[PDB]
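Novice: The structure's right below; bear with me while I get my questions together.
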Amino acid sequence: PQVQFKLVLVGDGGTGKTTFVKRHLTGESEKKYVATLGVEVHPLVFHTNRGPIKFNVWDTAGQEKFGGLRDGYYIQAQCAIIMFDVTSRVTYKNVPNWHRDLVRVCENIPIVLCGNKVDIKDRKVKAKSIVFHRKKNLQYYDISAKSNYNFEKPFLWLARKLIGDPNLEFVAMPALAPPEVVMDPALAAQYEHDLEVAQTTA
Amino acid sequence: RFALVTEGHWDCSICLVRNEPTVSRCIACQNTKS
Ligand SMILES: Nc1nc2c(ncn2[C@@H]2O[C@H](COP(=O)(O)OP(=O)(O)O)[C@@H](O)[C@H]2O)c(=O)[nH]1
Ligand SMILES: [Mg+2]
Ligand SMILES: [Zn+2]
C-alpha cells in the first residue's frame, strides 16, 4: 500500500477550489465520487526524492455555498488548503471561519492558505493585506489555477510538514492541464516582489 | 536510501480513508468495508 494523506480543500464558493484541484490530470481521471457526502476525491500523486506521495484531495460539490459542511468531510483530514479569491475581499474575510471549522474537527493539521486568481490585473487583496494578517503555522501562496501558477507549492510545503523533512523535493512536475490563461510574467514578478518586500519589511 | 515507509487496516474503496480494523463502516463516509 501507498503513502497517502487526506487533504480537505475548503474556502468560499466560487474561489476556484474545483478549478484548482482539476489541474492534476491523473487526479481528475481517477477521481472518486462519494455519494453519501457529495464529495469528489482526487488522488494527486507527486514524486519526491524519497518516493511517491498521494494527496487525496476532497473537493466539494458546491454545498459550501449554503452552509457548513458535515463532519464526515473533515474526518481524518491530515492536511488542508484554505482558498480565497484575490478579486473578492469577502472570501478573504471568511478565511478565519474556515480555519476555525478545521481546527474544531482536525486540530493542528498543517494548513496552507492560497489566494487564487492572481492572473487578473484588477487584484483587490494584495500582499500588504495578507502579510499584515499573517498567522503562524499558516504558509501562504499566490496561485492561479487557470494558469498552473505556483500549483505545486502548497503540496510541497504540506509534504515537508507531514513527512518532517525540510529537504523533501519534487523530482518532476505532475502532468497538468495546459494553461487556459497566461500568467503575465510582469504581474508574477510584481506580486512576488510585493510578497518578499512585505515579508522582509522593517 | 530513506525511501518513505508505508494488518486488518483497510482503505475505503469509496473515499480512500484509512480505517481501523475494529470498525466495519468507514468513519468518514459510513460505507461498509467491501
Ligand atoms: N482568471 C482566473 N479565473 C478563475 C481561476 N480559478 C477559477 N476561475 C473561475 O472562478 C469561477 C468558479 O470556479 P470554481 O472552481 O467552481 O470555484 P469553487 O466554487 O470554489 O469550486 C469559475 O468561473 C472559474 O473559471 C483562476 O485561477 N484565474
Ligand atoms: Mg467547487
Ligand atoms: Zn469512506
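Shown for chain A, in order and in Swiss-Prot numbering: 7-208.
Per the header: X-ray crystallography, 2.0 Å.
In case you wondered, yes, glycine gets a Cβ from its N, Cα and C as well.
Feature table excerpt (Swiss-Prot):
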BINDING   A:18-25, A:36-42, A:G68, A:122-125, A:150-152  GTP binding site
MUTAGEN   A:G19 to V  Blocks DNA replication; when associated with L-69
MUTAGEN   A:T24 to N  Has low binding affinity for GTP and GDP. Decreases nuclear import of proteins and RNA. Stabilizes the interaction with RCC1. No effect on nuclear location during interphase. Loss of activity in triggering microtubule assembly at mitotic chromosomes
MUTAGEN   A:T24 to L  Has low binding affinity for GTP and GDP. Almost completely abolishes interaction with BIRC5
MUTAGEN   A:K37 to Q  Mimics acetylation; enhances the nuclear export of RELA/p65
MUTAGEN   A:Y39 to A  Abolishes steric hindrance that traps the essential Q-69 in an unreactive position, and causes slow GTP hydrolysis in wild-type. Loss of one hydrogen bond with the gamma phosphate group of bound GTP
MUTAGEN   A:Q69 to N  Unable to hydrolyze GTP. Increases binding to BIRC5 and promotes exaggerated spindle formation
MUTAGEN   A:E70 to A  Strongly decreases the relase of bound GDP
MUTAGEN   A:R76 to E  Probable loss of interaction with NUTF2. Loss of transport to the nucleus
Novice: Which of the recorded positions A:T21, A:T24, A:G68, A:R76, A:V124 have a Cβ lying under 8 Å from any Cβ of chain B?
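Specialist: Going by the Cβ criterion (under 8 Å to chain B), the recorded positions yield none at all.
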Novice: Using a 10 Å radius around each Cβ and all protein chains in view, which of these recorded positions has the most neighbours: A:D18, A:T21, A:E70?
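Specialist: Result for the most crowded candidate: A:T21.
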Novice: What whole-number Å value do you get for the CA-CA distance of A:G68 (GTP binding site) and A:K37 (mutagenesis position)?
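Specialist: Rounded to a whole number, the Cα-Cα distance is 16 Å.
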Novice: Under 8 Å Cβ-Cβ from A:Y39 (mutagenesis position), six or more apart in the same chain: what's there?
Specialist: A:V45, A:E46, A:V47
Novice: Could you list the residues of the same chain, at least six apart in sequence, whose Cβ is under 8 A from the Cβ of A:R76 (mutagenesis position)?
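Specialist: Correct list: A:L43.
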Novice: Translate the DSSP assignment of A:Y39 (mutagenesis position) into the three-state scheme.
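Specialist: In the DSSP reduction, A:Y39 (mutagenesis position) maps to strand.
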Novice: Do any of the binding-site residues A:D18, A:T21, A:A151 touch ligand 1, in the sense that the CB is under 6 Å from one of its atoms?
Specialist: A:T21, A:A151
